[PDB]
Amino acid sequence: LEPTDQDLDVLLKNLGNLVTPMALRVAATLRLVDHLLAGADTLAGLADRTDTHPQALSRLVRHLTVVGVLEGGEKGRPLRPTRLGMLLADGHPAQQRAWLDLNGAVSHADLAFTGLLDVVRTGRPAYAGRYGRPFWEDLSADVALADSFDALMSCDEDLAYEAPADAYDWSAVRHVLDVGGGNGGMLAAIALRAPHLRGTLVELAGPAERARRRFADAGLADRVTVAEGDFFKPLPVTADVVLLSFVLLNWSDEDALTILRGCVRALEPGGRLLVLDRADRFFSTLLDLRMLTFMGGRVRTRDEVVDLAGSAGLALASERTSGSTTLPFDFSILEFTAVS
Ligand SMILES: Nc1ncnc2c1ncn2[C@@H]1O[C@H](C[C@@H](N)CC[C@H](N)C(=O)O)[C@@H](O)[C@H]1O
């Protein structure tokens, strides 16, 4: 085993290359590709429509040219995107211009990776060290960050919760406590399936406001209420159902437990807690480190949740996973009761 010359090329140009991904983000953020397709082609022209330094922009563009994002501007051809560079046009269905946009939650959070040494040393996320507050607290205070994070998640689409709402039986359920319920998708899909069931949703100010709007829109304001609150604090009410929909994954093993201990605390006896959650190899570890770095969470396998649950006074009553046509992953509902 002796590293070849091609091996070094791959480390410098890709695996260890921090300069290029940052160049790609600045290019998407200044809407460079869009500005080129709309008739901009001179360099001085492009710098004007981006409020950038002409010379510094020239140098970013030289590097983007070299990596095959742009082409032209010989020095006397017209500047334009490559086949590859059309991925950064606003309308392209893969939405990479938005994924890379530094005004957006994910790229903003991607910057926190400069503190990855400490994330590995302590196992704590780096987001707070960079921006002053933890991921979800920052999103809640900043509507631009919240809406751009949601725009990129498939749980945001109009019928993302239909399949998992069909999975379970809400005809006997009286009251759902939706802990960190976001902007209300699951609970609205439940309330609609079960006309007599009451809802209570607990969220930070940001999603709280948005969920009130969803519940008014759907005609559920009368029986579904929204409550600002910290789910690390004792929960506002009790219920015969307590739902954690895509919450546990946002948190370490330890924080997941203290959230769960708060939920068991709010669970009315005889009641159930449900946990809705859940090339090839690469995209899953990429998402794994993003989860770790942004908010100290992780995707837990079925067994790994059962033991955090059991470690807080909960026994598995049942499970079910299943495909959804609108979801690009399989969802999982874990039903728990109190052992005690
Ligand atoms: N300390 C906290 N207290 C209460 N809610 C929080 C806290 N930290 C994060 N959250 C919220 O929990 C949510 C987690 C999200 N993955 C949304 C889950 C949502 N239940 C869904 O159906 O997708 C965010 O919307 C946050 O606003």
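Sequence positions for chain A are given in Swiss-Prot numbering; the residues included correspond to 10-84, 86-288, 296-357, in order.
Per deposition record, X-ray crystallography, 2.7 Å.
Including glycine, each Cβ sits where the backbone N, Cα and C put it.
Taken from Swiss-Prot as is:
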BINDING   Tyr171, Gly190, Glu213, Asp240, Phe241, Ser255  S-adenosyl-L-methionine binding site
MUTAGEN   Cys165 to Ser  Approximately equally active as the native enzyme
MUTAGEN   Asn260 to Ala  Does not affect hydroxylation of 10-carboxy-13-deoxycarminomycin but abolishes the methylation activity
MUTAGEN   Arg307 to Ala  Abolishes hydroxylation of 10-carboxy-13-deoxycarminomycin
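Overlay of Swiss-Prot feature records on the structure.
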residue: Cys165; record: mutagenesis position; contacts (Cβ under 8 Å, 6+ apart): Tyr171, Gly195, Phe256, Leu344
residue: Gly190; record: S-adenosyl-L-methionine binding site; contacts (Cβ under 8 Å, 6+ apart): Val212, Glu213, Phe241, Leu254, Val257, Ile269
residue: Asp240; record: S-adenosyl-L-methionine binding site; contacts (Cβ under 8 Å, 6+ apart): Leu214
residue: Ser255; record: S-adenosyl-L-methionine binding site; contacts (Cβ under 8 Å, 6+ apart): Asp188, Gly191, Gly192, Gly195, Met196, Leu286, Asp287
residue: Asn260; record: mutagenesis position; contacts (Cβ under 8 Å, 6+ apart): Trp146, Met308, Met312, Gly314
residue: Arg307; record: mutagenesis position; contacts (Cβ under 8 Å, 6+ apart): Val116, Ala119, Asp120
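Of all the binding-site residues listed (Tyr171, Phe241), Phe241 has the fewest other CB atoms within 10 A of its CB. In three-state terms derived from DSSP, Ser255 (S-adenosyl-L-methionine binding site) belongs to an extended strand segment. With 7 residues unmodelled in between, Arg288 and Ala296 have Cα atoms 19 angstrom apart. Annotation note: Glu213 (S-adenosyl-L-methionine binding site) sits in a strand segment as assigned by DSSP. Considering only the residues assigned to S-adenosyl-L-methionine binding, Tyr171, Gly190, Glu213, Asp240, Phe241, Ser255, the longest pairwise Cα distance works out to 24 Å. DSSP classifies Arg307 (mutagenesis position) as helix under the three-state reduction. Counting every protein chain shown, the number of other Cβ atoms lying within 10 Å of the Cβ of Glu213 (S-adenosyl-L-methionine binding site) is 26. In this structure, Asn260 (mutagenesis position) is part of a helix by DSSP.
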